[PDB]
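Got a structure for you, written out below as structure tokens; questions coming shortly.
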Amino acid sequence: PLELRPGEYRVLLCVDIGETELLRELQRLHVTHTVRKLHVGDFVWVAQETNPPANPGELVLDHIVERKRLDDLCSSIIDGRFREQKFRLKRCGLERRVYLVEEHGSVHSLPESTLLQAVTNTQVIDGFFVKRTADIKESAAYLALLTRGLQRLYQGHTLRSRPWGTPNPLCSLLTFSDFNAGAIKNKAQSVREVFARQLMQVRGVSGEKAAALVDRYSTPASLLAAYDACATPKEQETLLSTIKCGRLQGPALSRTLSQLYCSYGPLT
Amino acid sequence: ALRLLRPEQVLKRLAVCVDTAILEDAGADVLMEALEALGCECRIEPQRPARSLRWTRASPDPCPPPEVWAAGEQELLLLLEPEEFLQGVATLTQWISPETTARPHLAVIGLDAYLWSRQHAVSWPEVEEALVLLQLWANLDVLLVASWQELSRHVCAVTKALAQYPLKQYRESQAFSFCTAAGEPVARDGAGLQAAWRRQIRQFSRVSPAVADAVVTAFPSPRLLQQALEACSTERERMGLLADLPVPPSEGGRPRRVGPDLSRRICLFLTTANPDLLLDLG
């Protein structure tokens, strides 16, 4: 329910807490910045209310930077963390997304060929802008120049407030209340998310199949209680065959989930 | 209906169209040496901006049956002389683009050798600001390299990126909203379900497979774990049922356990009736 009026408002940098150093370097280049907890990414800009109850209504600009140093980049890719990490950045509602890469030492942990490929995959496929800096202080100098451009890019534009339901210098932005809490529940694991993911640990269970089971029984207590109420074991062996399975909308596959979920003996 | 298009069988459908005026530098052959070894199609033919190269992905020849192969141009690198580059840096004190169909790109070979022998009009921080101005206005990167090999490294990396793109989009879309990848085989008598149930615990966040095996050793069926939770009197016993279960210590003699956070998450997984309940935040 917010407007930021062009006559005065504040364009400033928000930095994540985990940068423990860049905080020494960034104050020298006269960059107006605060330090905050950010739930996706490492760097973000907001439009503060300039003179509000010492509580600014804040609209968040359409720009996010995630900084992986190259040592921790190799770590985060070799354990499968990387694809989950970019996907969170891809689904955050700030859609001009930058991926900042610091050298910090020697290049040879993973080879040259495979690291350049994944960065260029992030450049091409994942849609990110890649900046490559050599140390901590070049990237801070980059973010200094990146900040003074975003002040000049939004000068005299009038800014309004989107809901979480969704060139040009982009006004009608999310608010910072909607951004963080929206980023909270992107990565937050729900009961439905796990129970869908758990169902497809069985050979023969697929994405349209598991979401059909989740459409019928939203929580794992309800699948067990449906098994509880049906009387003979032939019913529980044939409970699940009549689900709305697919885009199109398994008889013996209702059998093998009941073997998981009705056996009070141990499994094998 | 097998119907498979891997990265290695659409790189055949990838085509790189490189302008003939690239060749007036005799070090440009390094590209051709490297991008013929990759199995993409090479086209040496005159281009829509001159001294530029663009990419071309077209749909395969029998052609089925889903709907999008992402065919069209979709990338274009415009190569620049450093003094032609430094003109536009001086333009962005107070626009090297036409408007064509694909995603635009710039490269300049050997810039820091060039600014040394001329300067050491404008210098390096004028360039550094202009890269940020090219970033913000027009989403536009300029690839500053120091050889034709480094140019060719990136040109091949773009080309392997455009072959892997249609694989990745058909698992990005057409996967329902929990994926972020196969199933354990089960016989007639179950008998592989324990290794599936072991992996179901591993589908919680922050769970090492050593931790997941400690859950299932204690409680080898789902009904054996709900029966243990319902035998507890207080809710604290339910939330700490799996907490005291021993774990491999992992590189230091300090012994580990499963611990209370996972033990409460499993407890209010099976006991809750709220599917929108967040087990954790992160």
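By Swiss-Prot numbering, chain A shows 259-278, 286-317, 320-375, 378-435, 447-529, 533-551, in order.
The header says X-ray crystallography, 3.2 Å.
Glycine residues also receive a Cβ, built from the backbone N, Cα and C atoms like all the rest.
For reference, Swiss-Prot lists these features for the protein:
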- A:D274 to A: Loss of endonuclease activity (MUTAGEN)
- A:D274, A:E277, A:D307, A:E333: Mg(2+) 1 binding site (BINDING)
- A:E277 to A: Loss of endonuclease activity (MUTAGEN)
- A:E277, A:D307, A:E333, A:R334: Mg(2+) 2 binding site (BINDING)
- A:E277: active site (ACT_SITE)
- A:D307 to A: Loss of endonuclease activity (MUTAGEN)
- A:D307: active site (ACT_SITE)
- A:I344 to R: Decreased endonuclease activity; when associated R-345 (MUTAGEN)
- A:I345 to R: Decreased endonuclease activity; when associated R-344 (MUTAGEN)
- A:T383 to R: Decreased endonuclease activity; when associated with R-387 (MUTAGEN)
- A:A387 to R: Decreased endonuclease activity; when associated with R-383 (MUTAGEN)
- A:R483 to A: Loss of endonuclease activity; when associated with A-489 and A-530 (MUTAGEN)
- A:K489 to A: Loss of endonuclease activity; when associated with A-483 and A-530 (MUTAGEN)
Taking chain B as the partner, extract the mutagenesis positions from A:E277, A:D307, A:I345, A:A387, A:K489 whose Cβ is under 8 Å from a partner Cβ; order them by sequence and answer 'none' if none remain.
none
In terms of Cα spacing, which of the recorded positions A:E333, A:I345, A:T383, A:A387, A:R483, A:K489 are within 10 angstroms of A:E277 (mutagenesis position)?
none
Of all the recorded positions here, A:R334, A:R483, A:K489, which one's CB has the most other CB atoms within 10 A?
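That would be A:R334, with the highest Cβ count within 10 Å.
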Just name the winner among A:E277, A:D307, A:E333 (the recorded positions) by count of other CB atoms within 10 A of its CB.
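Counting every other Cβ within 10 Å of each candidate, the maximum falls on A:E333.
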Just to verify a number: CA distance, A:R483 (mutagenesis position) to A:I344 (mutagenesis position), in angstrom, no decimals.
27
Out of A:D274, A:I344, A:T383, A:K489, which of these mutagenesis positions is nearest A:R334 (Mg(2+) 2 binding site) by C-alpha distance?
A:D274
Excluding A:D274, A:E277, A:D307, A:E333 themselves, which residues in that chain have a Cβ inside 8 Å of the centre of the Cβ atoms defining the Mg(2+) 1 site?
A:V273, A:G276, A:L303, A:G306, A:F308, A:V332, A:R334
Please give the Cα-Cα distance in angstrom between A:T278 and A:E286, rounded to a whole number; the 7 residues between them are not modelled.
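Unmodelled segment endpoints: Cα atoms separated by 6 Å.
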Measure the gap for me: Cα of A:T435 to Cα of A:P447, whole Å, across the 11 residues nobody built.
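A straight Cα-Cα distance of 17 Å links the two sides of the gap.
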Centre the Cβ atoms of A:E277, A:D307, A:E333, A:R334, go out 8 Å, and tell me which other residues of that chain have a Cβ in range of the Mg(2+) 2 site.
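Going along the sequence, the neighbours appear as A:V273, A:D274, A:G276, A:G306, A:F308, A:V332, A:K335, A:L367.
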What does DSSP say about A:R334 (Mg(2+) 2 binding site): helix, strand or coil?
strand
Hey, how far do the C-alpha atoms of A:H375 and A:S378 sit from each other in angstrom, given the 2-residue hole?
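The gap of 2 missing residues is bridged by a Cα-Cα distance of 5 Å.
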